[PDB]
Amino acid sequence: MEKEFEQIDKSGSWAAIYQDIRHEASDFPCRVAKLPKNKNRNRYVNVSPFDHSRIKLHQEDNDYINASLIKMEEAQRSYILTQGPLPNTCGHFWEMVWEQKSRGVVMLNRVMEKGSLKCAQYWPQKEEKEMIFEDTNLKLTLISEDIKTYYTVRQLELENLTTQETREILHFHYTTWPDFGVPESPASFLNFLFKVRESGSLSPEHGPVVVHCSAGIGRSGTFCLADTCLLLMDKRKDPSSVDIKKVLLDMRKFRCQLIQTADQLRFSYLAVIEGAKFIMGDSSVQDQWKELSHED
Ligand SMILES: O=C(O)C(=O)Nc1sc2c(c1C(=O)O)CCSC2
């Protein structure tokens, strides 16, 4: 990837490669997304889940959410990628987290960005003010939170009000990754990815992690592409056998248009190439990312 990276950079060809990926990517129907009744369930008219990998809500009324299951078979990790919840679909989002048995929610965007409300405020910002989502009968409380300078970790309690079963959900909120943008550095992104990893939420005893940005494609695609490249590499301890563009194409079978610009593609190569130092047995790089990232 690293010889590949410098051949791309050297000849200024990131947009054409990105363009090429774009022409190779799958396209499957998104007919349920586009039903008239689901119009207000999609944030963006042109970003829909394919029918074959969409998450169905376990409810008879209307089972649709804008969300897909990215099942990475070789890597043996799955993720749910979803749009930032809308004001009428926060109760569906939480219904999805409960039914799917997810332990973690990775949020890569802010509620407000570039002057616009890119996502609903779907979680409580304070402990005394729980949310009840009456359409899906679910209660959520802020148990606490750890605010760093570029991310915050929250612990949430999700109650299914129908059984009174309770689960803890960890929320990993990256607050300084710009829409259509890249993280400040490979260090700080890697520091963030490894916080999520260490917490256990990626672990196969749990449902798939839920990753969202505002559309569930650009920042989320970038997050997942890095994670999975690094997992692949880990399982074989063989960096040279991971084909990043080929992993992004496999992920694009399950949701359209994963990774939104050519600099996000380029950052993913940066992230995986740096992350490999750690996968290949230099644990010291991890606490270096931590220093560089200025987390406190
Ligand atoms: O949130 C991201 O990282 C991302 O993919 N966002 C996307 S992808 C996308 C859009 C947006 C957006 O937020 O405006 C606007 C419609 S075109 C494709």
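So for chain A, numbering is Swiss-Prot's, and the shown residues are 3-298, in order.
The deposited model was determined using X-ray crystallography, 2.1 Å.
Even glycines carry a Cβ here, placed using N, Cα and C.
All protein chains included, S50 (mutagenesis position) registers 22 other Cβ atoms within 10 Å of its own Cβ. The annotation that Swiss-Prot gives for the mutagenesis experiment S50 to A or D reads: No phosphorylation.
Under DSSP, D181 (mutagenesis position) is assigned to coil, being neither helix nor strand in the three-state scheme. Other C-beta atoms found within 10 angstroms of the C-beta of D181 (mutagenesis position) number 17, with every protein chain shown included. Here Swiss-Prot describes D181 to A as a published mutagenesis experiment; the accompanying note says: Substrate-trapping mutant.
For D181, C215, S216, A217, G218, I219, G220, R221, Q262, the entry in Swiss-Prot reads substrate binding site. Sequence-distant contacts (6 or more apart, same chain, Cβ under 8 Å) of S216 (substrate binding site) comprise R45, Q85, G86, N111, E115, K120, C121, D181. For the recorded site, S216 (substrate binding site), the DSSP three-state label reads coil.
In Swiss-Prot, a mutagenesis experiment is listed as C215 to S, annotated with the note Catalytically inactive mutant; abolishes sulfhydration. Sequence-distant neighbours of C215 (mutagenesis position) (same chain, 6+ apart, CB under 8 A from its CB) are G86, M109, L110, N111, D181, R221, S222.
What Swiss-Prot records for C215 is active site, phosphocysteine intermediate.
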Whole-number Å value for how far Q262 (substrate binding site) lies from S50 (mutagenesis position) (Cα to Cα): 14
Contacting recorded positions for ligand 1, chosen from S50, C215, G218, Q262 when the Cβ sits under 6 angstroms of any of its atoms: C215, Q262
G218, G220 as binding-site residues, winner by CB count within 10 A: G218
